Amino acid sequence: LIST
Amino acid sequence: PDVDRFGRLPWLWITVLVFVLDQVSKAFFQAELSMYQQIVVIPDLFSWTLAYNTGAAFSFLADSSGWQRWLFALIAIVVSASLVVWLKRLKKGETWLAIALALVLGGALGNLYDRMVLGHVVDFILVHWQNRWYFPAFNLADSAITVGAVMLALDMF
Ligand SMILES: CCCCCCCC/C=C\CCCCCCCC(=O)OC[C@H](O)CO
Ligand SMILES: CCCCCCCC/C=C\CCCCCCCC(=O)OC[C@H](O)CO
Ligand SMILES: CCCCCCCC/C=C\CCCCCCCC(=O)OC[C@H](O)CO
Ligand SMILES: CCCCCCCC/C=C\CCCCCCCC(=O)OC[C@H](O)CO
Ligand SMILES: CCCCCCCC/C=C\CCCCCCCC(=O)OC[C@H](O)CO
Ligand SMILES: CCCCCCCC/C=C\CCCCCCCC(=O)OC[C@H](O)CO
């Protein structure tokens, strides 16, 4: 989901 | 009335709003900054930047580079589907969980859009404390994802  | 004939779907407009806000956020700092150039706002705590995270945090799982663009995009695709039916199942008055699902969904779709259009993910918020440490850059999508996780984690109390 997030950037990483 | 119209409010009930759509169900809990009108909550998607918060998802639509976050996606739009995050896409203009990226489009500004892209065409405004250079890669890793930082515009200092609070000299020792905060600045604007233009880092492109290719998802290189999980590089330890393979001796290739590029599969994060797909493994993570697929994650967002499937996760979004289970979070769409989850919002449909909710009821009136569960406005805490309706906001939380819309927040998490909106952010993940804004980063899924990145990985499907441009191989990386645009990030533009470098929170730091002097040269002591530098938190990784993120965007409005990460901000929406992180808030929605908090709202769900404080719904099990
Ligand atoms: C590159 C930027 C792309 C972003 C541009 C995307 C435009 C999509 C917006 C609206 C159409 C689909 C509506 C999606 C929201 C559904 C809301 C809903 O389900 O409720 C139905 C009814 O409108 C009760 O409000
Ligand atoms: C990343 C930060 C971006 C910030 C994004 C804003 C955060 C949302 C705040 C207020 C929602 C505005 C009100 C919109 C409510 C519409 C949804 C709705 O009314 O759903 C009714 C449903 O039918 C009942 O069962
Ligand atoms: C939180 C809900 C609010 C809505 C979400 C928006 C907030 C996101 C932050 C910034 C967006 C872009 C704002 C741009 C501000 C920086 C402009 C700038 O510093 O430009 C420097 C110029 O290049 C001269 O050197
Ligand atoms: C909790 C809700 C949070 C709401 C957050 C959304 C508000 C607007 C977005 C950022 C404000 C930060 C302001 C920083 C922009 C000023 C940049 C500037 O000072 O100009 C650039 C200059 O060249 C270098 O000093
Ligand atoms: C409210 C708006 C909601 C929008 C939500 C964002 C949608 C994400 C964008 C496309 C996904 C569709 C997948 C279609 C297949 C894309 C093919 C592709 O990934 O192209 C790769 C590249 O062009 C070759 O190197
Ligand atoms: C009604 C819903 C309101 C919606 C809330 C609007 C107010 C935003 C408040 C604070 C900003 C939150 C910023 C969260 C920062 C998360 C940083 C993060 O996700 O981690 C980055 C990671 O290191 C790399 O991927």
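So for chain B, numbering is Swiss-Prot's, and the shown residues are 2-158, in order.
Cβ from N, Cα, C; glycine included.
Features of the protein shown, as given by Swiss-Prot:
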MUTAGEN   B:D115 to A  Retains 20% of wild-type activity
MUTAGEN   B:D115 to N  Retains 50% of wild-type activity
MUTAGEN   B:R116 to A  Loss of activity
MUTAGEN   B:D124 to N  Loss of activity
ACT_SITE  B:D124  active site
MUTAGEN   B:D143 to N  Loss of activity
ACT_SITE  B:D143  active site
For the mutagenesis positions B:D115, B:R116, B:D124, B:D143, proximity to chain A (Cβ under 8 Å) holds for B:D124, B:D143
For B:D115 (mutagenesis position), which residues of its chain lie six or more apart in sequence with Cβ-Cβ distance below 8 Å?
B:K27, B:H121, B:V122, B:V123
Between B:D124 (mutagenesis position) and B:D143 (mutagenesis position), what is the CA-CA distance rounded to a whole number of Å?
9
Sorted by position, what residues of the same chain at least six away from B:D143 (mutagenesis position) have a C-beta under 8 A from it?
B:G108, B:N112, B:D124
Name the residues of the same chain, 6+ apart in sequence, whose Cβ is under 8 Å from the Cβ of B:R116 (mutagenesis position)?
B:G56, B:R70, B:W71, B:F73, B:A74, B:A77, B:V122
